[PDB]
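Single-structure report; data block below.
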Amino acid sequence: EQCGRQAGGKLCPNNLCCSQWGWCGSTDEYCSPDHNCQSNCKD
């Protein structure tokens, strides 16, 4: 994994959102609170 609780609490590079599953991206499945985004989230 890349970030979040699945990767030692790491933040994503380049201000990307960390999804609920520990992967870095920029779309709703990664960034939305409705999808349990972990960090660098949108709204």
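The residues of chain A that appear here are 18-60 by Swiss-Prot count, in order.
Backbone N, Cα and C define each Cβ position, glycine as well.
Annotated domain 'Chitin-binding type-1' per Swiss-Prot: 18-60, in sequence order, evidence recorded as sequence analysis. Non-local neighbours of the domain 'Chitin-binding type-1' (18-60) in the same chain are absent; no residue 6+ outside the stretch has a CB under 8 Å from one of its CB atoms.
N31 (variant position) falls within a helical segment according to DSSP. Among the sequence features in Swiss-Prot, the natural variant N31 to D is noted as follows: Possible deamidation.
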